[PDB]
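Data first, discussion second: the structure below is written as structure tokens.
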Amino acid sequence: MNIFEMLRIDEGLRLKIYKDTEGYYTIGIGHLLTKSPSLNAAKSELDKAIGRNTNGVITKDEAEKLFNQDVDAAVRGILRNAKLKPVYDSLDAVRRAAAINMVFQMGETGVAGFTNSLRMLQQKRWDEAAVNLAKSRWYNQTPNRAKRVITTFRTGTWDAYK
Ligand SMILES: [Cl-]
Ligand SMILES: [Cl-]
């Protein structure tokens, strides 16, 4: 298991524009297009992202290309963030994947607001971080996904994904 397989499980794959769990136009493996209610706005963002006239549909290779870019961007957003980087550097390889998963889902700014959780993660107080991570809109809106990510931070194993 690795970050790509983990996110592929959590995000799924859909080849036509769809609305994510928040109601936002998305495509592929959780690639958010726009927060705008306008499907034409989404289609225009999609053509822009892919470099051709898609009319709302992309191929599997194209979905995986955006996915690679988004995983890369999530990692790079962690490393450029003064609040995220030192926590990430302190973690083992499996828990680092949980950190990337969170940034991928909610963005650099969102995660960086888990101030108390981040501190507990840096101190390796795993059970306490897990409890604090769960007291969040994140956990209440997407409990099954959030539990899997939290279990990964708690245990440092891939058990929630096997
Ligand atoms: Cl893009
Ligand atoms: Cl969920």
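Keep in mind that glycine also has a Cβ here, set from the backbone N, Cα and C atoms.
Counting every protein chain shown, the Cβ of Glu11 (mutagenesis position) has 20 other Cβ atoms within 10 Å. Quoting Swiss-Prot on the mutagenesis of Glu11 to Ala, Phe, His, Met or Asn: Complete loss of enzymatic activity.
According to Swiss-Prot, the feature active site, proton donor/acceptor maps to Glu11 (among others). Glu11 (mutagenesis position) carries a helical DSSP state (H, G or I).
Same-chain residues at least 6 positions away in sequence with a Cβ under 8 Å from that of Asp20 (mutagenesis position) are, in sequence order, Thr26, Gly30, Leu32. Quoted from Swiss-Prot for the published mutagenesis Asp20 to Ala, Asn, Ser or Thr: Complete loss of enzymatic activity.
The active site, proton donor/acceptor annotation in Swiss-Prot covers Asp20 (among others) and is backed by experimental evidence. In the three-state DSSP reading, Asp20 (mutagenesis position) counts as coil.
Per Swiss-Prot, mutagenesis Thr26 to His is noted as: Facilitates transglycosylation more effectively than hydrolysis; covalently bound substrate.
In Swiss-Prot, a published mutagenesis experiment is listed as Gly30 to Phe, annotated Almost complete loss of enzymatic activity. The enzyme is destabilized by 1.5 kcal/mol.
In Swiss-Prot, a mutagenesis experiment is listed as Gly30 to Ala, annotated with the note Almost complete loss of enzymatic activity. For the recorded site, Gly30 (mutagenesis position), the DSSP three-state label reads coil. Within 10 Å of the C-beta atom of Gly30 (mutagenesis position) sit 21 other C-beta atoms, taking all shown protein chains into account.
Sequence-distant contacts (6 or more apart, same chain, Cβ under 8 Å) of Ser117 (mutagenesis position) comprise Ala129, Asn132, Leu133. The DSSP secondary structure for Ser117 (mutagenesis position) is helix. As annotated by Swiss-Prot, substrate binding site applies to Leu32, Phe104, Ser117, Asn132.
Annotation of the mutagenesis experiment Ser117 to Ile in Swiss-Prot: 500-fold decrease in enzymatic activity.
When secondary structure is read from DSSP and collapsed to three states, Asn132 (mutagenesis position) falls in the helix class. For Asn132 to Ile, Swiss-Prot lists a mutagenesis experiment annotated as follows: 5-fold decrease in enzymatic activity.
Rounded to a whole number, the C-alpha distance linking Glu11 (mutagenesis position) with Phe104 (substrate binding site) is 10 angstrom. Taken over all pairs of the listed substrate-binding residues (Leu32, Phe104, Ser117, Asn132), the Cα spread reaches a maximum of 27 Å, rounded to the nearest whole number. In the three-state DSSP reading, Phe104 (substrate binding site) counts as helix.
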